[PDB]
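Please read through the structure below; I'll follow up with questions.
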Amino acid sequence: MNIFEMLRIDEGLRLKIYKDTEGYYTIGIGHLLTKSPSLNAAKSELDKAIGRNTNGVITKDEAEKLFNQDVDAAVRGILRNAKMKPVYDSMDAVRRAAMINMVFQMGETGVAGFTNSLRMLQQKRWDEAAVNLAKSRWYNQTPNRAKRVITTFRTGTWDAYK
Ligand SMILES: [Cl-]
Ligand SMILES: [Cl-]
């Protein structure tokens, strides 16, 4: 298991524009296109991301390409963040993956606002952090995914994904 497989499990794969859990236009492996209610706006953002007139449909290879870029970008956002970097650096590889998953899903900003959970994770207080993480809109809205991520931080293994 690795970050890519983990996220491919949490996000799925769709080759046509779809709306995500929040109702936003997405495509591929959880690649958010736009928060705008306009499909055309979405189709526009898509062509620009792909570099061609897609008409709303993409290939498997294009999905994977976006996916790679997105994963890379999530890592970089972490490393570039003064609140997050230290937390991420303090953790083992499995737990790092859990953190990348969250940033991928909620963005850097979203994640940097889990201050208290971040402190606990840095302190290696696993059970506490797990409880704190669950007191969130995130957990209430996508509980099944949230539980997988939380178990991951709690145990340091990939068992939630086996
Ligand atoms: Cl892009
Ligand atoms: Cl879920």
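Residue numbers in this text run from 1 along the chain shown.
So this one's X-ray crystallography, 1.8 Å, going by the header.
Note that Cβ sites are derived from N, Cα and C of the backbone, with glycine treated the same way.
Here's the feature list from Swiss-Prot:
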ACT_SITE  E11  active site, proton donor/acceptor
ACT_SITE  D20  active site, proton donor/acceptor
BINDING   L32, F104, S117, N132  substrate binding site
MUTAGEN   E11 to Q  Complete loss of activity
MUTAGEN   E11 to N  Loss of 84% of enzymatic activity
MUTAGEN   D20 to C  Nearly no effet on specific enzymatic activity
MUTAGEN   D20 to E or Q  Loss of 99% of enzymatic activity
MUTAGEN   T26 to E  Complete loss of activity at neutral pH; covalently bound substrate
MUTAGEN   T26 to H  Facilitates transglycosylation more effectively than hydrolysis; covalently bound substrate
MUTAGEN   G30 to A  Almost complete loss of enzymatic activity
MUTAGEN   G30 to F  Almost complete loss of enzymatic activity. The enzyme is destabilized by 1.5 kcal/mol
MUTAGEN   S117 to V  50-fold decrease in enzymatic activity
MUTAGEN   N132 to I  5-fold decrease in enzymatic activity
Recorded positions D20, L32, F104, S117, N132: which have a Cα within 10 Å of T26 (mutagenesis position)?
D20, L32
Measuring CA to CA, name the entry from the mutagenesis positions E11, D20, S117, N132 that ends up nearest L32 (substrate binding site).
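Given the candidates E11, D20, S117, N132, the nearest one is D20.
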Measuring CB to CB from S117 (mutagenesis position), give everything in the same chain under 8 Å that is also at least six residues away in sequence.
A129, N132, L133
Of the residues named as substrate binders, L32, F104, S117, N132, how far apart in Å are the Cα atoms of the most distant pair?
27
Using the alpha carbons only, what distance in Å do you get between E11 (mutagenesis position) and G30 (mutagenesis position) once rounded?
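Taking the Cα atoms only, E11 (mutagenesis position) lies 5 Å from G30 (mutagenesis position).
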If H, G and I count as helix, E and B as strand, and all else as coil, what does DSSP give for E11 (mutagenesis position)?
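Note: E11 (mutagenesis position) is helical by DSSP.
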How many Å separate the Cα atoms of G30 (mutagenesis position) and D20 (mutagenesis position)?
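Cα to Cα, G30 (mutagenesis position) and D20 (mutagenesis position) are separated by 8 Å.
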Report, in whole Å, the straight Cα-to-Cα distance of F104 (substrate binding site) from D20 (mutagenesis position).
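Taking the Cα atoms only, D20 (mutagenesis position) lies 14 Å from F104 (substrate binding site).
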Look up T26 (mutagenesis position) in the DSSP assignment and reduce it to helix, strand or coil.
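Where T26 (mutagenesis position) sits, the three-state DSSP reduction gives strand.
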Provide the number of Cβ atoms within 10 Å of the Cβ of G30 (mutagenesis position), excluding the reference atom itself.
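Result for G30 (mutagenesis position): 20 other Cβ atoms within 10 Å.
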Within a 10 Å radius of its Cβ, which of these mutagenesis positions (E11, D20) has the fewest neighbouring Cβ atoms?
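Output over mutagenesis positions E11, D20: least Cβ neighbours within 10 Å is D20.
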Return the residues near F104 (substrate binding site) by Cβ distance under 8 Å, restricted to its own chain and a separation of at least 6 in sequence.
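The answer is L7, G30, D70, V71, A74.
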